[PDB]
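Chemist: Once you've had a glance at the structure underneath, I'll fire off some questions.
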Amino acid sequence: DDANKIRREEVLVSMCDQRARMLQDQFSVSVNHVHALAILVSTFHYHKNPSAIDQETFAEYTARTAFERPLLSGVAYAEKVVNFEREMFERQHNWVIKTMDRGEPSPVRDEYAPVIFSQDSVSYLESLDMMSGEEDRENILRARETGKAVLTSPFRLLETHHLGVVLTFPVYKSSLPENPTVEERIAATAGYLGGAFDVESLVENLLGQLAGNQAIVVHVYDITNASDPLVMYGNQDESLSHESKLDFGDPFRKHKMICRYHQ
Amino acid sequence: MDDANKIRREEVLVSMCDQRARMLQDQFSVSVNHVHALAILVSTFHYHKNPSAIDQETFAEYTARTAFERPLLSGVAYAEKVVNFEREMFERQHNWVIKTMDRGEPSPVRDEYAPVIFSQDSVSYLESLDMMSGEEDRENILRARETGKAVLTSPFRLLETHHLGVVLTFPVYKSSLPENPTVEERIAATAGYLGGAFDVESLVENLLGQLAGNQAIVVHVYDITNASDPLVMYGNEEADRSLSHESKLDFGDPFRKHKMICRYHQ
Ligand SMILES: C/C(=C\CNc1ncnc2[nH]cnc12)CO
Ligand SMILES: C/C(=C\CNc1ncnc2[nH]cnc12)CO
């Protein structure tokens, strides 16, 4: 103690706040660029007739703009397909809609969200029905009903098994009315532009290399349910902490960063 | 009056100025990055795709719908490189003639031109104008293509609005650009130029005027690329001569340097 204790607190606050700012900013930049991609698919795939976007073009553009989406492992576009359209859709694409868990031909469902365009980094998503995973399905529904960006809870991503969160933006047909109801949004839905925030790897890359990292313990929690906080980043451990604010841009979810010293 | 109160007065000026500088720098950075994406969009969807997916109508729609991604820009446009040998061909295909910026008159013979072929509707008056026919624009085009990176002009009064602003340009290259290109190779491989108008006078005023304490403070931004010839980029004025603060700005072009100066009104 004691003047040194005060300085120690001031360092913790500064360190934590800066990390939180860095993470919030990189998230925001990624979300904004994903929004632009949703707009691109709408403009080029739906407003233009015939469509003037395809897998080759989507892959090239997304590869070349990967720098615009720093915390994302990849982006993809899933198209809305209702069951009566499935035969026609599968014949057009020359593949069958598959389940996420086993890659098996999808059983009949009322509707599906198969990935038709993908960044090569997530090429394994192609033809998978994004509604066949619960976190993804919930995201898709809330995206299309709200008309805005949505985030999942943290969960382990396909292929890598890295802990992350999925971001989804809805893409609508031009038949969407102005000031639409939710019912109108659903009817006008074309598909879903998604991005995978690979927190486990890419947030570790962001924060783990920073000076002072060995002196502090950093966690990011999804606190959407205050009684059931979910680890998004950091270890599973349950005196002096500091809470730094995070806002990842989906009002349905809440997050915070907590930092502590080791000793 | 108080000496103690004066220290706090300076502390507040520093904080207010530094915050405004950060905001300006960050918003410009966001705009530069989204202009970079547009240059990639033109390369991928107009040049690489056979046939092109971008006509004027498509460019206008996409850029209108994404205007929010580019906060300090009044408009974006794409100018294609046209060498004189090709001019008659280009004009016949487009069904219009390349015009000068100063009078919208048919361009005289020049070695090359940079006519705008795609434009956000906000800068629709740029269509068919040779961007090499304005000196600030011409210098920007050359440095963009030679360096391969984003470039900014000195402050000048923009077309139509006459607002004081700066122009941002990214080069677009042909697929023939070699890896690790020389400058000579970059010039030979140039397709055109994706430009954006930073309307500093209107849009920086809009940004600053909404902030709490705006009436208490005077904010000026200077282009200090030439130390002995500072150029006003933003600002007018009745200001407190006894105290000022300088805040750092980095707008992303190593060829240019800038700073912000804030003072109290009184
Ligand atoms: C294409 C869409 C979402 C992307 N979701 C995923 N993207 C990448 N990896 C994953 N693993 C589990 N889900 C994902 C549409 O919302
Ligand atoms: C299209 C290009 C630049 C855009 N330049 C301008 N864009 C809009 N207003 C202006 N006034 C003078 N120059 C401009 C290419 O570098």
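Throughout, chain A uses Swiss-Prot numbering, with the displayed residues spanning 150-387, 392-416 in order.
Even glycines carry a Cβ here, placed using N, Cα and C.
Pulled from Swiss-Prot, these are the listed features:
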type	residues	note
MUTAGEN	A:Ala225 to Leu	Loss of activity
MUTAGEN	A:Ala227 to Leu	Loss of activity
MUTAGEN	A:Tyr273 to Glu	Loss of activity
MUTAGEN	A:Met279 to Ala	No effect on activity
BINDING	A:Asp285, A:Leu307	N(6)-dimethylallyladenine binding site
BINDING	A:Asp285, A:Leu307, A:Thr317	trans-zeatin binding site
BINDING	A:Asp285, A:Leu307	kinetin binding site
BINDING	A:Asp285, A:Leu307, A:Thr317	dihydrozeatin binding site
MUTAGEN	A:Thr317 to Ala	No effect on activity
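How buried are the listed features, and what sits near them?
Modeler: All protein chains included, A:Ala225 (mutagenesis position) registers 25 other Cβ atoms within 10 Å of its own Cβ.
Cβ contacts within 10 Å of A:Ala227 (mutagenesis position), excluding its own Cβ and spanning all protein chains shown: 25.
For A:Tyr273 (mutagenesis position), other Cβ atoms within 10 Å of its Cβ number 16.
The Cβ of A:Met279 (mutagenesis position) has 24 neighbouring Cβ atoms from other residues within 10 Å, across all protein chains displayed.
Taking the Cβ of A:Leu307 (N(6)-dimethylallyladenine binding site) as reference, residues of its chain lying under 8 Å away and at least six apart in sequence are, in sequence order, A:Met249, A:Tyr273, A:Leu274, A:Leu277, A:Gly282.
Around the Cβ of A:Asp285 (N(6)-dimethylallyladenine binding site), the same chain contributes A:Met249, A:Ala262, A:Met279, A:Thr301, A:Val315, A:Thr317, A:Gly343, each under 8 angstroms and 6 or more positions distant in sequence. Reduced to three states, the DSSP call for A:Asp285 (N(6)-dimethylallyladenine binding site) is helix.
Other Cβ atoms within 10 Å of the Cβ of A:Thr317 (mutagenesis position) number 28 in total over all chains.
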Chemist: Given 4 unmodelled residues, what's the whole-number Å distance between the CA of A:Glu387 and the CA of A:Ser392?
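Modeler: Between the Cα atoms flanking the 4-residue gap there are 12 Å.
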Chemist: Near the dihydrozeatin site, what residues other than A:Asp285, A:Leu307, A:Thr317 in the same chain have a C-beta no further than 8 Å from the centroid of the listed C-beta atoms?
Modeler: A:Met249, A:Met279, A:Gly282, A:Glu284, A:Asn288, A:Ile289, A:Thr301, A:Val315, A:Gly343, A:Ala345
